[PDB]
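As structure tokens, the structure follows; a few thoughts come after it.
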Amino acid sequence: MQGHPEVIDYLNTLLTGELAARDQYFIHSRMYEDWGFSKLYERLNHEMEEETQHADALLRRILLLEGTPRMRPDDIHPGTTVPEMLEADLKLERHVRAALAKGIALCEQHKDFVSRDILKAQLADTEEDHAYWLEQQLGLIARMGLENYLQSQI
Amino acid sequence: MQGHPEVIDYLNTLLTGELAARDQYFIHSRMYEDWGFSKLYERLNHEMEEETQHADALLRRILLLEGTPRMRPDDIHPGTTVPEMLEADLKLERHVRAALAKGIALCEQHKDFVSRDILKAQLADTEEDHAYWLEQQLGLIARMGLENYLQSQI
Amino acid sequence: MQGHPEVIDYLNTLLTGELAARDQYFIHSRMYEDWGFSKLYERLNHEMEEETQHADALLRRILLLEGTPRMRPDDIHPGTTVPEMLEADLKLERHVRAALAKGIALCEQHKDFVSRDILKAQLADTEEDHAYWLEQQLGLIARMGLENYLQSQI
Amino acid sequence: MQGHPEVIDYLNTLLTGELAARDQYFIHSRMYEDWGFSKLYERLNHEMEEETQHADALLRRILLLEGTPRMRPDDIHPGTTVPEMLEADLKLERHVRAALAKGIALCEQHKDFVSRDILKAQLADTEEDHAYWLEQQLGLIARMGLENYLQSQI
Amino acid sequence: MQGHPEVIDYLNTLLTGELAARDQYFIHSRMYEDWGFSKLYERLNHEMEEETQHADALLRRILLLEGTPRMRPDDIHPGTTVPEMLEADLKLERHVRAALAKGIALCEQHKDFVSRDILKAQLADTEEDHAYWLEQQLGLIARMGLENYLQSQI
Amino acid sequence: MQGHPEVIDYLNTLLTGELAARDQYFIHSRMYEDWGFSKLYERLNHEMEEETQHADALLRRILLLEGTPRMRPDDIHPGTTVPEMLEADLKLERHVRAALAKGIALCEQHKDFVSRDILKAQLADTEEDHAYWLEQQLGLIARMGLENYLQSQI
Amino acid sequence: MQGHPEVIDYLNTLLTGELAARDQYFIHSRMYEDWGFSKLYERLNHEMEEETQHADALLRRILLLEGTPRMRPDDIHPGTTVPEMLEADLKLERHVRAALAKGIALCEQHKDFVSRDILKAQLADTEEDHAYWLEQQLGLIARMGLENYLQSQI
Ligand code: NA
Ligand code: NA
Ligand code: NA
Ligand code: NA
Ligand code: NA
Ligand code: NA
Ligand code: NA
Ligand code: NA
Ligand code: NA
Ligand code: NA
Ligand code: NA
Ligand code: NA
Ligand code: NA
Ligand code: NA
Ligand code: NA
Ligand code: NA
Ligand code: NA
């Protein structure tokens, strides 16, 4: 079934964003492990896997709609310290959140209700899992201090 | 069996207090989870369930005595920081403790020995479980500092 | 993430409604048990638990959106006989249904698609589980008579 | 193997009748569930499945005989109350019974002894299971009254 | 709860379409088995069951909304060869897809958000399961030839 | 119990036919194995066993009726290539089908209803299992070509 | 431990190559699934996972050596038909093979014997698993023809 060209193009925009999110969590998780914060490694490794699944869902939807997936990831922007890495991931998730919400509205406009539902599922993950957890970590650093927070992530 | 009107009225006073205690622990537990203190979430979630059971016991006793339960909870007074929330819960439990003790004396006066026993069981829970745990948390904050205490509740 | 103030306010309106629904099912279920209708006790006890979960989902969403939950339940309006209690619960569920549908439209307007999805899930429960079951009970009373219906609920 | 054209045509007549019987039990069973008579839902849901199997056996026999199955169901005639629905199903089963008996005689005449045996199996189901159960329900309504009967089917 | 008449009418249009889809897959699956293509029999038999479930969901929703289900299936249009049968099923699924998308928009317009969600679930099945699989089979025939494809379906 | 001489004689005619069918499937199945078509070996080996059981049922019925079984098999007519062997078996099964149908009519005429039932069971096997499968194989060869069909039977 | 800058730079070159290989197998595997070649999907999905592990090993080695990983994948070059996709993957693996062999020699020169061993393990995978399998598939197409080969990959 040929999808609407505007929807396919927009799904491709989201795909390159999620390929990038995957890769930013790839490098951050391994940096956290390099420093000995295995709890941070585990969480972000899980997030890398979740973004790979999100990318996969978009890629397969684009194919179903007879489009050609764009596989070049967006640029990533890793941090150099734990607070910078948390903030960088939160900025990325906030961007993905806004992009997904714009996509949902576009899908509704072009009456692509299945694509809308795929994006809604990803939007729920972004808001309620990914971004929320990051906000929590930054809030913990604010409440107990960075040194105590880092200790908790060994 | 028709209970004594003064006893039924007093049980209703306790019921609206325990419905409120339930709801204060509902909001506090979820606030603790929002901030990432899952140990505090778990404890206060348990306390919400225990207050629901306490309320249930009163409600069912009032019905047995042919009274009409009052289901409007008392006002609650949540805190805005972990120390404020602990103190607010401790103030509430201290109020419930005093109210329950007054109720036990009233039940004895009107020779409602089963109602007295229900209240005694709740009084033991209030003193030895709920209020004691809160006093302990505040004491821990005093002994190790707030930042270390918060770290321990992740 | 700061949610839209109109959405947060509306979620709070729904929250106080579901806290009330919880408490109306609390008193009705225990009244049904007081009279010996254990099948009615079991169903409405289950419904109390489901409304607590619905309230919980709203409360947690409001927190995520950086709002402050309103924990005062709406007034409840219990019945005094089995037919009155069924009708009172059905009136409440019909009100909740309309409120949820209005909320879904508001969330769509403000592009809060995750809040919309939470409300849609609750709307499906309200229509297809809660209200439908109540309509069925009233229909059974109409078809077999109240005395036979009550017998069936022992 | 090419079957006798008169036999194939007659099997097709039976097929469209059993496709209809399937669909009448589909709507009646779901109507019974809509009203809260889950015992009636379960029985007629089972009967829908049995008529689908009966239709399947005819369809496959028609194909084996190199015929072309007729897939348009006969018109159905659902009732609007429990007694009307029972009577409507009994009228349908009585029609199917007569049609099957006529088919058995035709198959014997054209020496299609396997088709005869398929129809005999369906005839036994119609008489001893489907129609008999319906006759029993109507007899129960006659003996205990409709209200008691409906109570028994919750 | 009385549903909107335009929504109920439209659900009935979808119901008669899915009853037809059920029956087209009924005849095609058994034709595939008649020829010895058991893999095609199994898939389309599964699809018949899925369309029966889709029809069931619509029928039950129409009843809940106090409507009267229309049980006459639309006409079906079976093929006479494997490529014709695949194409006929794909044409049917493309029609169902468009009808479901129009229904979702109508439900949104009349603020029947639960009916919309039921249709969205069916739309996802139609696009991502039913039609996609058919497109794949036709593509396989194009890539390996019909004779090799048929061999693979024994 | 002495059976009717015409029935016993006719059962003996069927017996020598089924002893022959057994032996034709014996040689064909082993020829298929000799060439490396193990799927054809397995099917026809199964068919040899089924014809032995059919012969056994006739033999035992003839004895019960105080007749003397005729144990000389009819001549067999094996093919020399896979298509010839399939056709030869189909010709044999078509002959057995006609003979069994004539026998059923004779048994009915002489009121030997148990012998009729034994023959009906064998007739169903012949039509719905043996001959049908052969027709399917020849149809597969027609649809995918002989070389692909042979490949599928390795 | 600070690694040799020439070795770290070269590991980064290999990393961006393996991130690209991962993504080329991501798109090819999902294209194969889109067309219904599930055996090809499974193999290339496995290869995507293996390249992710290869990339991970390089990334972690670069971190250990106090380098900064380069996370931008090389450009990929997907095919548009099964033979083109196989050839494109084989060209990529041949490039990776040569790059890894050059890296091993460089590591030996700079006496980084652990980095050499990591690359040797990847070189064995590339030659004996990835490239070999691709060569085999192309050889199969040459020996049995493309249509038969595609049939085998359903
Ligand atoms: Na994502
Ligand atoms: Na994310
Ligand atoms: Na510490
Ligand atoms: Na208490
Ligand atoms: Na307490
Ligand atoms: Na609710
Ligand atoms: Na409800
Ligand atoms: Na009764
Ligand atoms: Na039937
Ligand atoms: Na029947
Ligand atoms: Na459907
Ligand atoms: Na479908
Ligand atoms: Na036989
Ligand atoms: Na035979
Ligand atoms: Na082949
Ligand atoms: Na590699
Ligand atoms: Na490789």
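A Cβ is built for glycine as well, from the same backbone N, Cα and C atoms used for every other residue.
Residues or ranges marked as Fe(3+) A binding site by Swiss-Prot on the basis of experimental evidence: E:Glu18, E:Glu51, E:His54. With a cut-off of 8 Å between CB atoms and residues at least 6 apart in sequence, the same chain places E:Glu18, E:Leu19, E:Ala21, E:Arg22, E:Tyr25 near E:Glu51 (Fe(3+) A binding site), listed in sequence order.
Annotated Fe(3+) D binding site per Swiss-Prot: E:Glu47, E:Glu50, E:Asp129, in sequence order. The Cβ of E:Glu50 (Fe(3+) D binding site) has 19 neighbouring Cβ atoms from other residues within 10 Å, across all protein chains displayed.
Annotation note: E:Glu50 (Fe(3+) D binding site) sits in a helical segment as assigned by DSSP. Per Swiss-Prot, Fe(3+) E binding site is recorded for E:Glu50, E:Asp129, and the stated evidence type is experimental evidence.
Every protein chain considered, the tally of other Cβ atoms within 10 Å of the Cβ of E:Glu93 (Fe(3+) B binding site) stands at 25. The Fe(3+) B binding site annotation in Swiss-Prot covers E:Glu51, E:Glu93, E:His130 and rests on experimental evidence.
Here the residue is the original one, but Swiss-Prot notes a mutagenesis experiment at this spot, E:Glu18 to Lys: Does not complement ftnA gene disruption, only about 60% catalase activity in strain PAO1. The DSSP secondary structure for E:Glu18 (mutagenesis position) is helix.
In Swiss-Prot, the entry for mutagenesis E:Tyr25 to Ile states: Does not complement ftnA gene disruption, only about 60% catalase activity in strain PAO1. The structure shown retains the original residue. DSSP assigns E:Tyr25 (mutagenesis position) to a helix in the three-state reduction.
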Using a 10 Å cut-off on CB atoms, tell me which of the recorded positions E:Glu18, E:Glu47, E:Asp129 is the least crowded.
E:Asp129
For E:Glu47 (Fe(3+) D binding site) and E:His130 (Fe(3+) B binding site), what Cα-Cα distance in Å is obtained after rounding to a whole number?
7
Packing count at E:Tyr25 (mutagenesis position) (other Cβ atoms within 10 Å of its Cβ):
26
For E:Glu93 (Fe(3+) B binding site), name the DSSP secondary structure in the helix/strand/coil scheme.
helix
Measure from the Cβ of E:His130 (Fe(3+) B binding site) and count the other Cβ atoms within 10 Å, all protein chains considered.
24
Please report the distance from the Cα of E:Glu50 (Fe(3+) D binding site) to the Cα of E:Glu93 (Fe(3+) B binding site), rounded to the nearest angstrom.
13
Between the Cα atoms of E:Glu93 (Fe(3+) B binding site) and E:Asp129 (Fe(3+) D binding site), what distance do you get, rounded to the nearest Å?
10
Cβ neighbour count (within 10 Å, all chains shown) around E:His54 (Fe(3+) A binding site):
26
Remaining residues near the recorded Fe(3+) A site, that is with C-beta within 8 Å of the centroid of the site residues E:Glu18, E:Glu51, E:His54:
E:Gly17, E:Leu19, E:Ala21, E:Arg22, E:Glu50, E:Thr52, E:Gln53, E:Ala55, E:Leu58, E:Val96, E:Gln122
Check: same-chain CB within 8 A of Fe(3+) D site center, minus E:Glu47, E:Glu50, E:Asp129:
E:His46, E:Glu49, E:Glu51, E:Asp125, E:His130, E:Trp133
I need the neighbours of the Fe(3+) B site defined by E:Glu51, E:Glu93, E:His130. Which other residues of that chain put their C-beta within 8 angstroms of the C-beta centroid, in sequence order?
E:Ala21, E:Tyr25, E:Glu47, E:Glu50, E:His54, E:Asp89, E:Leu92, E:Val96, E:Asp125, E:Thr126, E:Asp129, E:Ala131
